Amino acid sequence: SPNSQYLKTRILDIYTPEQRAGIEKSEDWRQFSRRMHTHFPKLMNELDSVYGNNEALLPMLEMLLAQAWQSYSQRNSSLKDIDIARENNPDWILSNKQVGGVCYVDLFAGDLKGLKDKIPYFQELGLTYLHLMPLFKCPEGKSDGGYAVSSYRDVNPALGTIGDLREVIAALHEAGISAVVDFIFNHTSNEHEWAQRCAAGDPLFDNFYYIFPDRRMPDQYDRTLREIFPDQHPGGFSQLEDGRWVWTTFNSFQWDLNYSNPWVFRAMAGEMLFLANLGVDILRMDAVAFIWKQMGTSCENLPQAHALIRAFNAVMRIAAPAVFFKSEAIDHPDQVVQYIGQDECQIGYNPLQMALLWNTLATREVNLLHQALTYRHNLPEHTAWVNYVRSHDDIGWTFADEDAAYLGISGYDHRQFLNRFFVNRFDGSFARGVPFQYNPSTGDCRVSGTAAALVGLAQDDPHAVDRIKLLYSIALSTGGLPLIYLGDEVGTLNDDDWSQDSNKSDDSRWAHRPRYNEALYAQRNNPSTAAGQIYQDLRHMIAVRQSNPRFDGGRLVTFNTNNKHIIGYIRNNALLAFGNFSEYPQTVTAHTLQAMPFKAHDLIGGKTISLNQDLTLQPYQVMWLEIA
Ligand SMILES: OC[C@H]1O[C@@](CO)(O[C@H]2O[C@H](CO)[C@@H](O)[C@H](O)[C@H]2O)[C@@H](O)[C@@H]1O
Ligand SMILES: OC[C@H]1O[C@@](CO)(O[C@H]2O[C@H](CO)[C@@H](O)[C@H](O)[C@H]2O)[C@@H](O)[C@@H]1O
Ligand SMILES: OC[C@H]1O[C@H](O)[C@H](O)[C@@H](O)[C@@H]1O
Ligand SMILES: OC[C@H]1O[C@](O)(CO)[C@@H](O)[C@@H]1O
Ligand SMILES: OC[C@H]1O[C@](O)(CO)[C@@H](O)[C@@H]1O
């Protein structure tokens, strides 16, 4: 294997002697050379572990490093300042100052210019982080909501131009907001030029996808593949018009890229560098689990998938240090956490906490949540969870069966209950969700619907507003970067017309992708409305989180409340949080509170609470007590 010094000398061979002397004395080359020294051994090691003695590895690597240098050279000086800042502040992601939001540009603001016009609202809300849903060109009609990408470079013209996107990112940065976008690197649309040219037999795109002559290998693979959208097709493959079969983990119009071809890694690393130099701060690594395949396995979470992501990480450390990764792994918690590492994905979605928030609202019992917060919350140094309540996707019940079994809970039976409960097929349920991907072969099902729909706001359940507050309080205070599904902060309900659009009617996730509700946002400062009640209470929690250092960092210790309905945990040995998941009043006894200070200020309600007597919480009440 080559060394960084050898490879650097060859990078420079493209220059005339006169040009080269100038480059070698330059600040950019000095920084690039330093980062090569520090980070190239990781890049080489990870790529070696995946591709081994492949003839194409060294030529690909040299091509990639040449691109990395050109990319860093071209990179804007303002971005190079963020590179340095984050290179010397790896824990910026862990600051209590960070609060994120996510929205669709079209649904929330019409187009990119409209989105730029909403930036003052984002500042008003206190956001420091904004994830914009897939922005680039995609098939007309059905595109999995933009996740079938036809071009990584050309903006969806319904949203505007690449110039509009540049103005948005600059305007976000001006407003103190990180720009977060998707890196959809497991698959492209079937209309992507790479896909068309690969299928057409263009030798330049040979082996860019997984294409088979018949069902022989697809049948073998399907013995062990999980079905993500069983409504759409069985197993992991779809048939082309010419009779061949292509790997399609997701929709039939999403073709899995073939990372066993090192030139595919190179191609996507080039796409990553392009996004980096737009000034993107965080790339959401979509479908991380699926980027390596192996017969006889689930073709999820394989060692090479992790190694490739670590290879991508090294490329950013070399050529765009400001760019961090957010892993999307929605799976068993033992597998979710493996993507999170300073050298892999520095942050990642926390589906366990999210799913168990909803679980706890249904059961009223904090057992599973307490277990998760006790044993699966704390992370390695320089990493963080992204804690959330809802997303653009369905809710999957991804708690661990093994964990549940310790508590005497059958995972299978419990999921059957949660699914009935949240689609209003259980006596007395307050939830108004919609099924998503019921799989008759496994009994698995997921849930669609907005936060407000799932807590009972559609039917004006008097507890709905407080339920929303409780859920978000936990995401905001457990430690990690909280992510608001924009629209939730004014109680936005389902798009009840989603099923009438023939492009959407077989995908119930569209139920919880409503447009910006002008009527609700107009009432956000009106305490007489649900919208204003939700907004003011969420905004207050955001303000407290961001201003109070007791929330800093990602670590917590749970507190045994001795009440099966009340969750408790402590931040920085200084903030004691209680959340009541019962619709009835619930007490923490004076006996349970004996070790605490005599009195404590509650940041939620603003009163001084006596801890030497029984503490009774109203239904769904949250308390944030300063105990140091
Ligand atoms: O200065 C480096 C050293 O590289 C040698 C070739 O062995 O020339 C290479 O570097 C030049 C300057 O970048 C290139 O113009 C040339 O094409 C490349 O072969 C020497 O010529 C040079 O001294
Ligand atoms: O049920 C409403 C609506 O949802 C769509 C597709 O998302 O199907 C979902 O609901 C069906 C009924 O339970 C499930 O069989 C299916 O798996 C689920 O995705 C439509 O098919 C349906 O009309
Ligand atoms: O009927 C309600 C019960 O159904 C299931 O058994 C669930 O596992 C349990 O949590 C719930 O209380
Ligand atoms: O760490 C400081 C951070 O605060 C922000 O404004 C919000 O993310 C970032 O743009 C900046 O890098
Ligand atoms: O740090 C918080 C501490 O400060 C006080 O208000 C006064 O000492 C205590 O009641 C409280 O425990």
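We number each residue from 1, going along the chain as drawn.
Using N, Cα and C of the backbone, Cβ positions are placed for all residues, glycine too.
Listed in Swiss-Prot for this protein:
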type	residues	note
BINDING	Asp144, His187, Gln254, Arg284, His392, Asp393, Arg509	substrate binding site
MUTAGEN	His187 to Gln (Swiss-Prot position 195)	98% reduction of activity
MUTAGEN	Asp286 to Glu or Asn (Swiss-Prot position 294)	Complete loss of activity
ACT_SITE	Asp286	active site, nucleophile
MUTAGEN	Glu300 to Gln (Swiss-Prot position 308)	No effect
MUTAGEN	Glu328 to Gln (Swiss-Prot position 336)	Complete loss of activity
ACT_SITE	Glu328	active site, proton donor
MUTAGEN	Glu344 to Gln (Swiss-Prot position 352)	30% reduction of activity
MUTAGEN	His392 to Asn (Swiss-Prot position 400)	97% reduction of activity
MUTAGEN	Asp393 to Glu (Swiss-Prot position 401)	Almost complete loss of activity
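Feature annotations (Swiss-Prot) mapped to structure.
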{"residue": "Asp144", "record": "substrate binding site", "CB count, 10 Å": "21"}
{"residue": "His187", "record": "mutagenesis position", "CB count, 10 Å": "27"}
{"residue": "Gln254", "record": "substrate binding site", "CB count, 10 Å": "28"}
{"residue": "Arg284", "record": "substrate binding site", "CB count, 10 Å": "25"}
{"residue": "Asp286", "record": "mutagenesis position", "CB count, 10 Å": "19"}
{"residue": "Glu300", "record": "mutagenesis position", "CB count, 10 Å": "21"}
{"residue": "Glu344", "record": "mutagenesis position", "CB count, 10 Å": "23"}
{"residue": "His392", "record": "mutagenesis position", "CB count, 10 Å": "19"}
{"residue": "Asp393", "record": "mutagenesis position", "CB count, 10 Å": "17"}
{"residue": "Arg509", "record": "substrate binding site", "CB count, 10 Å": "20"}
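Taking all protein chains in view, 24 other C-beta atoms sit within 10 angstroms of the C-beta of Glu328 (mutagenesis position). Looking only at the recorded positions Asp144, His187, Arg284, the one with its C-alpha closest to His392 (mutagenesis position) is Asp144. In three-state terms derived from DSSP, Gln254 (substrate binding site) belongs to an extended strand segment.
Inclusion criterion for the binding-site residues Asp144, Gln254, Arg284, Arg509: a C-alpha placed within 10 angstroms of the C-alpha of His187 (mutagenesis position); this criterion is met by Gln254. Largest Cα-Cα distance over the residues recorded as binding substrate, namely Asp144, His187, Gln254, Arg284, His392, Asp393, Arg509, equals 20 Å. Annotation note: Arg284 (substrate binding site) sits in a strand segment as assigned by DSSP. If you measure from the Cα atom of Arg509 (substrate binding site) to that of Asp286 (mutagenesis position), you get 17 Å. Put simply, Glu328 (mutagenesis position) is 7 Å from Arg284 (substrate binding site) when counted between their Cα atoms. Considering only the recorded positions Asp144, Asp286, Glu300, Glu344, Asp393, the residue whose Cα is spatially closest to the Cα of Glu328 (mutagenesis position) is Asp286.
For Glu300 (mutagenesis position) paired with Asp393 (mutagenesis position), the C-alpha to C-alpha distance reads 19 Å.
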